[PDB]
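Student: Just dropping this structure here.
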Amino acid sequence: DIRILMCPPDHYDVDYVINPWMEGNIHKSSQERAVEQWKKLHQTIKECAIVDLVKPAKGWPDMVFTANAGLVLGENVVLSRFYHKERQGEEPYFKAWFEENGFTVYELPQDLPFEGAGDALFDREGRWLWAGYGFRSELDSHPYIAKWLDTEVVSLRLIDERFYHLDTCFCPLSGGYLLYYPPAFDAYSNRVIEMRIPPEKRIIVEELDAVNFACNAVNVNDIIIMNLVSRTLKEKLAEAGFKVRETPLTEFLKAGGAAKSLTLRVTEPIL
Ligand SMILES: NC(=[NH2+])NCCC[C@H](N)C(=O)O
């Protein structure tokens, strides 16, 4: 069974600016359109996986972005500790959901930021965990995660403020494929990626797709769900065996997130 956690946009707005996509967008989201877009995404994901919901909290508009609730492996979750006070109030609500749903929760020190699956994505065969740092999660959190979850952690440094979470520019896929935007990473981190993923398994995104959040994609088996995709990228994905489903998420891009950011896979098998 594959299960994905989402959180509906009952209280969604753009109320502050903590990433560059939010600049100029305060109160520019339409709550009604956001509901419509989220409902279409929810339906599309539910066609591929079970969807669980956590009740949203008023005053925490970014709670829709459940990718940042924590990092799940098996029965364990490393709870996120947000870098910004504007999201720290989500933490007790996410903790309560994990506890109520049978997970055993690990908490980092309150001074050590780490933003969950948004910044840390497993290689889909379970060989290691790719973990971003540079804007939200601290590099020093990576050894904690490695030990708590008994996984090798491969740290990747983000260098572009637009691509401030790993999942905005990097997406492990089924079959060992990796969908990513190399310019979001420094040279050393690109070499680290390249050492592990050979060219035939790389699906390299160009900037025009990256800025439409193409890497912020939900992949269940051979299905990939995203906001918008160029024909060029759709054909590359089709050639690699994936079926692309697009669903519009413009109201969430105003807050710096798209399809993947609105999801957390809570069934991450031990392999
Ligand atoms: N996993 C993600 N890409 N999350 C996007 C979160 C967007 C939210 N406004 C923030 O700045 O934190």
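Chain A is numbered as in Swiss-Prot, which gives 4-274 for the residues shown.
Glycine is no exception: its Cβ is also placed from the backbone N, Cα and C atoms.
Quoted from Swiss-Prot for the published mutagenesis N22 to A: Significant loss of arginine dihydrolase activity. Listed in Swiss-Prot as a mutagenesis experiment, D65 to A is described as follows: Significant loss of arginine dihydrolase activity. The mutagenesis experiment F68 to A is recorded by Swiss-Prot, whose note states: Significant loss of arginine dihydrolase activity. For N71 to D, Swiss-Prot lists a mutagenesis experiment annotated as follows: Produces equal trace amounts of citrulline and ornithine. Per Swiss-Prot, mutagenesis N71 to S is noted as: Transforms the enzyme from a dihydrolase to a deiminase. Recorded in Swiss-Prot as a mutagenesis result, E118 to A carries the remark: Complete loss of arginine dihydrolase activity. Listed in Swiss-Prot as a mutagenesis experiment, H168 to F is described as follows: Complete loss of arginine dihydrolase activity. What Swiss-Prot lists as active site, proton donor/acceptor is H168, and the listing cites a curator's inference.
Structural setting of the listed features?
Tutor: In the three-state DSSP reading, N22 (mutagenesis position) counts as coil. All protein chains included, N22 (mutagenesis position) registers 19 other Cβ atoms within 10 Å of its own Cβ.
In the three-state DSSP scheme, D65 (mutagenesis position) is classed as helix.
Cβ-based neighbour count (10 Å, all protein chains) for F68 (mutagenesis position) stands at 28.
Annotation note: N71 (mutagenesis position) sits in a helical segment as assigned by DSSP.
Non-local neighbourhood of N71 (mutagenesis position): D65, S83, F85, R90, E93, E118, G119, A120, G121, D122, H168, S264, each in the same chain, at least six residues away, with C-beta under 8 Å from its C-beta.
Summarising the environment of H168 (mutagenesis position), the number of other Cβ atoms within 10 Å of its Cβ, over all protein chains shown, is 29.
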Student: Got a sec? Which of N22, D65, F68, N71, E118, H168, the mutagenesis positions, have CB under 6 Å of any ligand 1 atom?
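Tutor: The qualifying mutagenesis positions are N22, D65, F68, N71, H168.
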Student: Looking only at Cβ atoms, how many others are within 10 Å of the one on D65 (mutagenesis position)?
Tutor: 26
Student: Return the count of C-beta atoms lying within 10 angstroms of the C-beta of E118 (mutagenesis position), excluding that atom itself.
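Tutor: Looking across every protein chain shown, the total is 30.
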